[PDB]
Amino acid sequence: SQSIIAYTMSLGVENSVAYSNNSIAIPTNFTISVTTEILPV
Amino acid sequence: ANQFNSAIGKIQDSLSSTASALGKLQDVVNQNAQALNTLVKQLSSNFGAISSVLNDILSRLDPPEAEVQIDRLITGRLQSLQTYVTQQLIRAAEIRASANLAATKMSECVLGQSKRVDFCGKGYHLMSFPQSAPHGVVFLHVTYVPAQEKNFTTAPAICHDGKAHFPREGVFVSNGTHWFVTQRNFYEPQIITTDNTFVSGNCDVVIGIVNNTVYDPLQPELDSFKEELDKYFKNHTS
Amino acid sequence: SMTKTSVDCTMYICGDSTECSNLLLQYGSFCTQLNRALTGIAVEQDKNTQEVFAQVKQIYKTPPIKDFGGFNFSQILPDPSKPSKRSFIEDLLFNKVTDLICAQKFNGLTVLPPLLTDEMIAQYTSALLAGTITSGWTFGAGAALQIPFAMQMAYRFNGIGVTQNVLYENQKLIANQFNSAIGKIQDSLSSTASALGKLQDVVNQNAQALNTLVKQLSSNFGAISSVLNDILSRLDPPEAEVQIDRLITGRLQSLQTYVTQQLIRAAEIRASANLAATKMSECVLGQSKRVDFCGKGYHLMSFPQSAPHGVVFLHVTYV
Amino acid sequence: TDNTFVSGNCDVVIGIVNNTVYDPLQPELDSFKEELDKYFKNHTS
C-alpha cells in the first residue's frame, strides 16, 4: 500500500538557539570524527 | 584510543557496505565509456550519403558520383571526431581543476595542518590520511568535534580592586556560586588568578562587569612570611 | 547559477516535418550528445545552489528579545512582517537585477525552472545570519555553542592581534561605526544599480545566447528559403531533400555552436561557484586570516545576502 | 619583566638602548622590607 507522493522541499530541522547576555555554553565533552573525501585526479 | 580505532572501523564498514561512495570516480569511467562508444558508433551513420560503407560506394557508383558521396561521409565523420575532441577538452579542464584541489588538500590537510573551515572537513582539522584510488585519490580526514555541551553563566570582566580583570586565555564561567576560567574548546574550570588574567582600564569602562576577588598566589606566601619573620624578630629581641 | 535552458533538436532544426525526420536518422546520435550536454548543464546549475547557499542542514532562528550590544542588524536580517521573506538589503539586490521567455519557448527553447526557489534561498541566508550572530564561529565546526555577542567580538579581535580591551572601551564607538557602515551599503546599492553588473552580465550572456540561437533560424544557409513548408511545396521530393539538407547542416552547426558556448560558460560559472562556496565557509562560518580574501583589512565577520543567480557577501574588516 | 623576556646580552643585540625594566616585585618587597624594619623596631620598643 505504497505509492509516489509529492511534497514541498524541507529546509532542515528548525532549532532556535537560546541567546542571553550573561549566558554561555561550553562543551563538556568531545569526539574524534573521521570523514572520507574522493577527488578524481 | 577507542574513538579513533572505532572510527577507522566505521570507515572500513562504510566502504565495504556502501560501494556508491566512490561513484565520483565511477563517473569518470562512465564519461570515458560513453565518449569512446559514441565516436565508434557514428561510423555506421550515413551522414547524408547513400550508404555508410565506403567499400560499397566505391565499388558501385561512378568516380564522379563516388567522390561526392564519400565527401559527405568523410566530412560527417570529421565533425563527429572534432565533437569528440571538443568534449575531451572540456572534461580535461574539469579534471585538471579537481587535480589542483586534490594537490591543495594533499599539501594543507595531509602534509601540514590547515585551519580552514569546510576545507579539510567538518570540525577542527587534526590530521589527514591519503589513500590510493583508481583514476583519483581518497582522503581520510580526522577532525575534532565537540559532543556534550552545558549552559553556563558568564561575564566580560572581573572587578576586584577597582580595575577590570580581563581573561588572558579562555572565558569566564560560573555555576551560580564561584566564577571559573576555562577554555572555549573544552571545560576545565580553574580558580581566577593574577596569572590567568590581566589588568586593563577600570571597572566603569566595561559594560556588565561583575565583582569578585582575584586570587593572588603571592598573597598567602608573603603573608606567611610576615608571620614567620615577625616570629623571628620576636626571638631577636629575646 | 545560470539560466537553465533545454533545446529540442527536432523542433529547432526541422519541425513538423516527417521527411526531414528521416533525413536526421542519417546523422546518428547528434541529438543524444547535444541533449545530454544541455541536460548536464541544467543539473550542474542546481548543484551550485546546494554547495553555496545552504552550508548546513540546521536552521537557526533569531531570539525575540534583541540586545546585540549596540549593533543594528534590522537591515541585514529578513523582515517577518513582509509577505515575501527578505531583508532590507536583499530588497534592493532583487530589484536591481533584471515576455522574452514565452517568445523563445515558441521556437523550441525551454527555460527550466530552478530546483531551489528564491524564498528557500532567503531561508538559508537567514539561517546563516542568525547562526553567525548567536553562535559565532561555533556552529560551523560542530554543535552550536551559546555565546553572548559582546564576547564574540572579543575573540574576533584577539585573532587579528587586537586585545579585547579595545572592544569594551570602544563598544559605543564601534557601535556607531558599524551601524553607519551598514547604512551606506543600502544607500550605495539604491543609487548605483551597476554594482550588481557582475550578475547582470550573466543574464545578458543568456539573453544574447538564446536570442542569437533563434536568429540563426531566419538565415537560409545557402538554400532557397528558410521555411520548411516552402521547400516541400515548391521543389519535388527528390529535389527537396537537397535543400532541406542545407538547412539541417547549418542549423546543426548553429545548435552545436550554442551547446559549445554553454559548456564553456558552464565551466566559468562553476569556478565562481566554488569560490563562493569557499568564501561562504571560511569568511562567514569561521574567521580567516587570509589577506585580500574576506576583504581588504583584517577580517572580522562576513554576512551573506541573497541575490538573483548569485550571492552577495557583506564583509566587516578592521582598518 | 612580565611583558618581556631575557635573551642574550646587551653586546650581541645591535641597536639596543639602556633603560630600566620595572619589576613589580621590587617595590612590593622593598616596601615589605621597610615594614620589617618597622616591625623589628616595634618588637624592640
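Since chain C takes its numbers from Swiss-Prot, the residues it shows come out as 730-827, 848-1068.
Each residue, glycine too, has its Cβ placed from N, Cα and C.
Under natural variants, Swiss-Prot gives C:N764 to K with this note: In strain: Omicron/BA.1, Omicron/BA.2, Omicron/BA.2.12.1, Omicron/BA.2.75, Omicron/BA.4, Omicron/BA.5, Omicron/BQ.1.1, Omicron/XBB.1.5, Omicron/EG.5.1. The annotation that Swiss-Prot gives for the naturally occurring variant C:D796 to H reads: In strain: B.1.1.318. One natural variant catalogued in Swiss-Prot, C:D796 to Y, is accompanied by this note: In strain: 19B/501Y, Omicron/BA.1, Omicron/BA.2, Omicron/BA.2.12.1, Omicron/BA.2.75, Omicron/BA.4, Omicron/BA.5, Omicron/BQ.1.1, Omicron/XBB.1.5, Omicron/EG.5.1. Swiss-Prot documents C:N856 to K as a naturally occurring variant and attaches the note In strain: Omicron/BA.1. Per Swiss-Prot, natural variant C:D950 to N is noted as: In strain: Delta/B.1.617.2, Mu/B.1.621. Under natural variants, Swiss-Prot gives C:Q954 to H with this note: In strain: Omicron/BA.1, Omicron/BA.2, Omicron/BA.2.12.1, Omicron/BA.2.75, Omicron/BA.4, Omicron/BA.5, Omicron/BQ.1.1, Omicron/XBB.1.5, Omicron/EG.5.1. Natural sequence variation is annotated in Swiss-Prot for C:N969 to K, with the remark: In strain: Omicron/BA.1, Omicron/BA.2, Omicron/BA.2.12.1, Omicron/BA.2.75, Omicron/BA.4, Omicron/BA.5, Omicron/BQ.1.1, Omicron/XBB.1.5, Omicron/EG.5.1. Under the heading of natural variants, Swiss-Prot lists C:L981 to F and annotates it as follows: In strain: Omicron/BA.1. According to Swiss-Prot, the natural variant C:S982 to A carries this note: In strain: Alpha/B.1.1.7. Swiss-Prot documents C:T1027 to I as a naturally occurring variant and attaches the note In strain: Gamma/P.1.
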C:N764 (variant position) versus variant positions C:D796, C:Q954, C:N969 - nearest by Cα:
C:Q954
How big is the Cα-to-Cα gap, in Å, between C:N856 (variant position) and C:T1027 (variant position)?
39
At a 10 A cut-off on CB-CB distances, which of the variant positions C:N969, C:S982, C:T1027 has the highest count?
C:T1027
Going by C-alpha distance, which of the variant positions C:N969, C:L981, C:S982, C:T1027 is nearest to C:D950 (variant position)?
C:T1027
Using Cβ-Cβ distances, find the residues under 8 Å from C:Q954 (variant position) that belong to the same chain and are at least 6 apart in sequence, listing them in sequence order.
C:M731, C:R1014
Counting across all protein chains shown, how many other Cβ atoms sit within 10 Å of the Cβ of C:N856 (variant position)?
15
Subset of variant positions C:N764, C:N856, C:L981, C:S982 within reach of chain B (CB-CB under 8 A):
none
By a simple count, how many Cβ atoms lie within 10 Å of the Cβ of C:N764 (variant position), its own Cβ left out?
16
Near chain A, which of the variant positions C:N856, C:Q954, C:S982 can you find when the cut-off is a Cβ distance under 8 Å?
none
Given the variant positions C:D796, C:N969, C:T1027, find the one whose Cα is closest in space to the Cα of C:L981 (variant position).
C:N969
Nearest recorded site to C:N969 (variant position) by CA-CA distance, among variant positions C:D796, C:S982, C:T1027:
C:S982
Including all protein chains displayed, how many Cβ atoms other than that of C:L981 (variant position) lie within 10 Å of its Cβ?
16
